[PDB]
Amino acid sequence: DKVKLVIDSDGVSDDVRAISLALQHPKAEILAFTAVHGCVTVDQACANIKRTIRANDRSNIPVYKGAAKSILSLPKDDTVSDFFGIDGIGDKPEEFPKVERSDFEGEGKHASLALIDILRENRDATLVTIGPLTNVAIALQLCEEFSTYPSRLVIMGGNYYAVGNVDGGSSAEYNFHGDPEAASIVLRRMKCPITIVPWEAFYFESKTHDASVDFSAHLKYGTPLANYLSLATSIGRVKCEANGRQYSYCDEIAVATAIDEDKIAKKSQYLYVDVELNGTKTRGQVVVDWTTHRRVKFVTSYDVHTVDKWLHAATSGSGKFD
Amino acid sequence: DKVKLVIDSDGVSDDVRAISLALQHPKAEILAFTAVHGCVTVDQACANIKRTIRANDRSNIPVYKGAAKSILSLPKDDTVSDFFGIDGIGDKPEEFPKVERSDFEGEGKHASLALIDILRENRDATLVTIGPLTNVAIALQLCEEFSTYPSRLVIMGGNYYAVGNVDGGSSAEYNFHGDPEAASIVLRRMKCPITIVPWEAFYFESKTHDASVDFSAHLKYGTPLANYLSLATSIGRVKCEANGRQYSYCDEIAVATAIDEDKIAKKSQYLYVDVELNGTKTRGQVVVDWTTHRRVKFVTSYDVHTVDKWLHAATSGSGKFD
Amino acid sequence: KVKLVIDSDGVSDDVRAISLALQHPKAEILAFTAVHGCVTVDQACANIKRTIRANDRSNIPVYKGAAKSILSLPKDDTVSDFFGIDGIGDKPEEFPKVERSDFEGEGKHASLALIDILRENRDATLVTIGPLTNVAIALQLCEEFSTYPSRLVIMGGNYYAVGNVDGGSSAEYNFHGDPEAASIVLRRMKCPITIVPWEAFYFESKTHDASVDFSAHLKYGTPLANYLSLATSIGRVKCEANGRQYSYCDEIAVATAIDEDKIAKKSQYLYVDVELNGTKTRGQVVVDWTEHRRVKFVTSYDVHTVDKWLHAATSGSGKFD
Amino acid sequence: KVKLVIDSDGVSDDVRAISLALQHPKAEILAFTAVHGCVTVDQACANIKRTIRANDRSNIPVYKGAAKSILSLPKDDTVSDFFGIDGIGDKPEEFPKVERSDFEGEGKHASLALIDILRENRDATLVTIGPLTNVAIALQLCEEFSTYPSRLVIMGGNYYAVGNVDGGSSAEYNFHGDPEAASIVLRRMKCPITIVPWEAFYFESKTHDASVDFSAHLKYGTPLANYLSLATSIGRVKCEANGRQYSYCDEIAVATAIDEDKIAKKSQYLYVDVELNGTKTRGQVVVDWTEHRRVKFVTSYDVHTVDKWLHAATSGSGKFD
Ligand SMILES: [Ca+2]
Ligand SMILES: [Ca+2]
Ligand SMILES: [Ca+2]
Ligand SMILES: [Ca+2]
């Protein structure tokens, strides 16, 4: 009755909160983490994930370093950002837990090779992606049978009404924008069930959630984990608040959906989709057949109140996830 | 207090019903019609419009023939269809009003030149487009000042959530698909207010409208106009009914919106948009900046009950448009 | 006599090409049509009208056409001050002095003029030495126009994907300026088409530079020689600063229209199309080499004959042969 | 000795190229890596292993790589039965007879093998004679791999946009088979790159066909001559039916790797990239002609030396010179 997880992540503010949720939730069993380039470099992602494990008073979970670049490494696709800090998590390396030089090293084996090996042996595990899809796509390029290895794939990324969240010249969502080829490969060639948490799920209900949930309340308990997550989210919170809104949950929702999909996904729809690669403004956009597409489940509305309750349980140490 | 209209159309089943609505509505003053290629050839469009004027017991309204092809005339863009009949309006040329050989000829002047001349002199007129945008785009190529000539442009076409209605390999809406370049030119380079009636307005409420409106009731009065519109829509109605739904209004909504926008457009949104030209699956799709775009008004929900009331008034001869 | 209509963006080499046509006794010019290109369409019009005066001619209509490319995408833009802000040396007070009326055309849009003129003169050759926008608009208005010229001679395009705009593109300049127009014209014209591609200039550039003095025809001190000296002045100075002569370009397309058998020494006939969607290859000609109507590409031209004709034009010697 | 690793799709000309490398006394083969291409990767592997036996060699590892192109888009597909369903004449019972174990590789994926082998042998040349998928996967796993080979010799691409797949494309065959891979390799490898483009074959096709008997080296009646006769049989019959000899292709890239100064008679150094997004130009090399590391293109090769080497290989004469 535990859910076995492998989480692939670019290790910035929301990623580390999402990973903390998974490390504290009693239903979750984390087999490994895999780091991918994204909002920060892959080395920094690796370091942030390892630092987060320590913050959660855990050990002996392997973190594998993966792709440094997108498949093509085209400059127009680049999504590296200092929005959350240069280090992705508040730029305070001396605060608990203090950054160590070994944090920037992985277990040894490339993430893509680790994904193959781990999921071959653990066919009942869920793979959750909360960065660009590069590691998963490289696994497929190496081993077409990997298409069947995960029990389920839960992706934070993409869209279904072409609502982009990178900039005004693209209709792509951030993680897809960061490696459009990889997203194309994964959506077309995976054979397990896929659940996508699209950008629209966040976009359309953001003003409503901002009125009804205090997204900072779980940070205030004064536990080590609360204090670490306060630091990690600090620069994101200040910048959002300067624009009159709260820094709200994103990647956390994908990890929560992995843990209990029926609880967190209030509404969902199955759609037949593919990814545009060649358009000037639409590269990285999901294209839906509303009239080589694959049927995928989209979460169209999520239970933000349950995710919030779980984060309070995680940071307070209450253990109250029911 | 009359609204002066120029209507540009490809002259198939819904076009001819829309044009009939405009010819019967006491608030509308029709300056001219312009024919464009689309679901049928431009010659057939011209013929269908002229036949429709006669069916409405009107005369002395000029019909100008326009573009035979899209700007590029690429085969992948082609939207010619026999869905409504070979002639676009039920394939019964001998029924009232009988087709005449002169129906396939226009006034003489190319439509695009007529659009320039008429709207230069009638700066208070609304231009309504219910086919591909080729004629309007050619006018702009000839005369950049045309960008200011219409008082308002009401377009039946496009989309705002990338919901396509042509086929499963495109996210474009039909009229945009038929000439993507023209749609790009018009949206970028017109300077008057633009109101677009997008495909989503029809798509999302179709099952609801199908339950609550009888779209065939206005056809049953036994007047000449009812009988003509019965013929014109006959093949569309049989094919829709064979798939368990009614043939519902489409182009009629754009003409109605031109006549009284505040009445017909129940909800609307302004968005900053451009048109994708280069994508494999997204050519012709509208791209929205949700984060060279132009601000346009989209009608997101329309009052189908008022349009239905107006069509009953038109076909019955009641004159009851209030 | 060969009847010509010349569609041009009216910069330095255009003006010299048009002068060649005005002086050559085999040519009969029906009309000029101005198109945007290296300068605005208004400036092109003005330059063409000024050039007609410098050649001691009158009563040839100049029609103003497209101000913009079909799409008017900013990445296609080819406006340049390389030959001067006015495209011909920036000395509006020198003979013939620029007049305000130079910036106006005959009245009707060039594209409508091309339809009318060529409908009535089906034995005429259309020569294009700017972007193809006017010709493409004509086709959009009138598909029958596809058959009206007896021949179309195009300065533009390429056949080995050698670009001359910048390192971001494999397109030639005139095609880069309106890729959609080039696509329409090459697919939809039905008359014989002769293209003078960029490679014809590129490959023999250094050989020509060694064997021909491209300035000598300017030395005669006639009014036309002094006008062409002015028109080409900024180009010549900029080329010489980089170790090269300012050499003929558009002149070759006009010469080819006057006597194709003499000027086109070697030719290839190819099936072609124009790429529109590529990131680096938008505007490039794409050739089917693994074997619609074949198009004739001039692969080598007789620069010495063109030079001899330009000497005759500027000197007034009549020696065209 | 020149140390080689050869990455191949294992069809008729590949097998002859590999035989050249196995017989030439200057070559030392570290390993072969199989890639999808004209046949499946499994068949490529099998063909390479069979070829090693036909050459009286043993104990050279063959690693199986990518089954598909990076994207696996159906429009890129280049699988063909032109040389037979098995790519080498469809006679599995002839010497050396096909074994079931031929379809298996050494174990580790070719891309991982390329990293390992070339990390330890930084003086080796990598030669690619199929699509570039394996090399691109290696780079995705290990950006340092960019510096591992001492040189990369690629059979593929073009420099004047002359395609050899069909009229819908300006791409060369190996590049058409995985455009993304070609883009990655040409942008991200940092070692010297020599490309043997399609134009080197195309332009001199008819001259070579007149001066070289491309079948004569098959006539010796040695086991290798009989095996290469079989391997090339269906190609030869299909070319002869169309009035042409089946001429060398991949063999030239392998020969160039063995002695680049001898085989590459003329070369050009160009800055290049690969178009991915064009409708007709996807996979085409785009060259910057208006002047990252320049790449060397072999524009003319010494077919007579390659022919002499193939005679020595099949005859057993030792006469490589
Ligand atoms: Ca993330
Ligand atoms: Ca219509
Ligand atoms: Ca010019
Ligand atoms: Ca090969």
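Here chain B follows Swiss-Prot, giving residues 4-294, 308-338 in order.
Recorded method is X-ray crystallography, 1.6 Å.
Yeah, the Cβs are placed from backbone N, Cα and C, and that goes for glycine too.
Marked as active site, proton acceptor by Swiss-Prot: B:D13. Marked as Ca(2+) binding site by Swiss-Prot on the basis of experimental evidence: B:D13, B:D18, B:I133, B:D254. In Swiss-Prot, a published mutagenesis experiment is listed as B:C42 to A, annotated Reduces hydrolysis of inosine, adenosine, and guanosine by a factor of about 14-, 22-, and 10-fold, respectively. Experimental mutagenesis at this site is recorded by Swiss-Prot as B:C253 to A, annotated: Reduces hydrolysis of inosine, adenosine and guanosine by a factor of about 120-fold. May be involved in leaving group activation, acting as a general acid required to protonate the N7 of the purine leaving group.
Straight-line distance between the Cα atoms of B:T294 and B:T308 is 15 Å, even though 13 residues between them have no modelled coordinates. Cα spacing between B:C253 (mutagenesis position) and B:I133 (Ca(2+) binding site): 9 Å, rounded to the nearest whole number. Checked against ligand 2, the recorded positions B:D13, B:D18, B:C253 give B:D13, B:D18 in sequence order as having a Cβ less than 6 Å away from one of its atoms. Of all the recorded positions given, namely B:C42, B:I133, B:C253, the one with the smallest number of surrounding CB atoms inside 10 A is B:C253. Here the Cα atom of B:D254 (Ca(2+) binding site) is found 11 Å from that of the residue listed as 'active site, proton acceptor'. Taking only the Cα positions, the spacing between the residue listed as 'active site, proton acceptor' and B:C42 (mutagenesis position) is 6 angstrom. Sequence-distant contacts of B:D18 (Ca(2+) binding site), defined as residues of its own chain at least six apart whose C-beta falls under 8 angstroms from its C-beta, comprise B:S12, B:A48, B:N51, B:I52, B:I133, B:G134, B:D254.
Sorting the recorded positions B:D13, B:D254 by the number of other Cβ atoms within 10 Å puts B:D13 first.
Other residues of the same chain near the Ca(2+) site, with their Cβ within 8 Å of the Cβ centroid of B:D13, B:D18, B:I133, B:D254, are B:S12, B:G14, B:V15, B:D17, B:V19, B:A21, B:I22, B:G41, B:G134, B:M159. DSSP assigns B:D254 (Ca(2+) binding site) to a helical segment in the three-state reduction.
A helical conformation is recorded for B:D18 (Ca(2+) binding site) in the three-state DSSP classification.
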